[PDB]
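Comments concern the structure below.
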Amino acid sequence: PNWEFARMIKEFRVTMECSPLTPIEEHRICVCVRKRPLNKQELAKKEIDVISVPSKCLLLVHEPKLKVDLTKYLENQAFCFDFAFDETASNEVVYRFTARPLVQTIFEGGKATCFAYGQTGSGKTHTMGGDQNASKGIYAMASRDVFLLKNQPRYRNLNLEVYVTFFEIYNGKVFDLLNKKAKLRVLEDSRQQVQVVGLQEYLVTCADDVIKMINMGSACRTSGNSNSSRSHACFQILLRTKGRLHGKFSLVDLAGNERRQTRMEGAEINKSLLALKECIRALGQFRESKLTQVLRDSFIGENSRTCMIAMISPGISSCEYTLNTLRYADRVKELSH
Ligand SMILES: Nc1ncnc2c1ncn2[C@@H]1O[C@H](COP(=O)(O)OP(=O)(O)O)[C@@H](O)[C@H]1O
Ligand SMILES: [Mg+2]
C-alpha cells in the first residue's frame, strides 16, 4: 500500500531512540548534525535562534511562516540523525562520536573519510582545523589517537609509520598546502584507480608534528576575500608498513554548500556535492568531479567507513540554508537502508 512511507517512518523511529552504541554491526556510514551557537554579530542584530535539539538524535527547526493573510506561526520540522549535537557540545565531544570510531578502521587496514558539510560560517573549519586554531580540531584529535593506537600492543607488531598530506581542491585539479600551493596533476589509468602526482607525504612521529603541518597548511589556505570558503580542504592520515598503504583516513573540510559570471564556479561546488552524495550512497551498496575522483579509492573498497557531520547556523536568517543542509543530510543518511 504505502510501504514507501512506512519504511521511511520506521527508519525515522529506528533512529529516533538512538543507542549511541550504533557495536559491531556494519556501519559504513555515519551522519551527524551539529548546531553552533549564535555569535556576537548575530546576537547584536538580535537574531533569533530557530534551532532546538531536545534529544541526542532529534533536531527541530522552528521555521517562521506567514499565513496568506499575514498571520505568524511556526512549522516545527523535526529531523533525526545518528547523533545530534547542540550549541554546548565542544569539539572533543563531537570528535568522540564521529571521527574517533573510524581511526581503528585504518588500523584494521581500512579506509575512512570524515566530511564537514554545511553553509558558510556554520562551523565546518572550526570543527576540522580547530577553533590561532589547530590542536582542538578533529585533524589534531584524530592524529592524537592514531599514535596512541599505534604504540598499542595489538598494533605494535605491525611496524607502521605515520604519514600526513594536506591539499585543497578549487575548480579542477589539486593544490598541495604542504608544498606551497604547488598545483598538482590528477591521472586515472585504464583501470578504476586515480593518483594525485606530486602530492607531498610528510612522516610524523608525534602529535606535535601533525599540529605543525596543520598550521602550515591552514596558513597557506587563509592568507592572500572568502576563497577558503569556496574550496574543498582535505587532510590525510596514512599508515604505511613499507610496501603499500595499510590504512588511510581522509578528513575533508568542504566548501560552502549554499554556493553571475565567475561566480558561476559554484556549479563546480554543486557537482562535487552531488557527486559526493552519490559516492557515499554507492558505499551503502555519476558525473565525476575532482573531489570524488581523488577520494575514489575510499568509497570503492568493502572495508571502508565514512562519517558526515552537517554543520548548522541557528540564526533565523539562515533557516533556508539550514533546511537545505538538513535535507541533503537526510538523503545521505537513508543510504543505510
Ligand atoms: N562550536 C563552536 N564554538 C566556538 N566557535 C565556533 C563554533 N563553531 C563555529 N565557531 C565560530 O564561527 C565561525 C564560523 O566557522 P568556520 O568559520 O568554521 O566556517 P565554516 O562553516 O564556513 O567553515 C568561526 O569564527 C568560528 O570561530
Ligand atoms: Mg570554512
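Heads up, residue numbers simply count up from 1 along the chain you see.
Note that Cβ sites are derived from N, Cα and C of the backbone, with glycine treated the same way.
Residues within less than 8 Å, Cβ to Cβ, of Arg34 (ATP binding site) and separated from it by at least 6 positions along the same chain comprise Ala84, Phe85, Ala89, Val94, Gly123, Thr127, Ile309, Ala310, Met311, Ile312. Taken from Swiss-Prot, the feature ATP binding site applies to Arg34, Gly118, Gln119, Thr120, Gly121, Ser122, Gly123, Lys124, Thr125.
Taking Cβ-Cβ distances under 8 Å and a sequence separation of 6 or more, the neighbours of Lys67 (mutagenesis position) in its chain are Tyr73. Quoted from Swiss-Prot, the note on mutagenesis experiment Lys67 to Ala (Swiss-Prot position 293) is: Loss of microtubule depolymerization activity.
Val68 (mutagenesis position) falls outside any helix or strand according to DSSP and counts as coil. According to Swiss-Prot, the experimentally introduced change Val68 to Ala (Swiss-Prot position 294) is described as follows: Loss of microtubule depolymerization activity.
Where Swiss-Prot documents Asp69 to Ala (Swiss-Prot position 295) as a mutagenesis experiment, the accompanying text is: Loss of microtubule depolymerization activity. Residues within less than 8 Å, Cβ to Cβ, of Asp69 (mutagenesis position) and separated from it by at least 6 positions along the same chain comprise none.
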Most distant Cα pair in Å, residues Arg34, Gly118, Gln119, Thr120, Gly121, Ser122, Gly123, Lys124, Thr125 binding ATP: 14
Rounded Cα separation (Å) that holds between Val68 (mutagenesis position) and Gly121 (ATP binding site): 32
Distance-selected recorded positions near ligand 1 (C-beta under 6 Å), from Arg34, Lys67, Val68, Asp69, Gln119, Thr125: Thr125
Residues among the recorded positions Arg34, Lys67, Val68, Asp69, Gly123, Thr125 that border ligand 2 - Cβ under 6 angstroms, in sequence order: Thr125
Long-range Cβ environment of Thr125 (ATP binding site), under 8 Å and at least 6 residues apart: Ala116, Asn133, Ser228, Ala233, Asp253
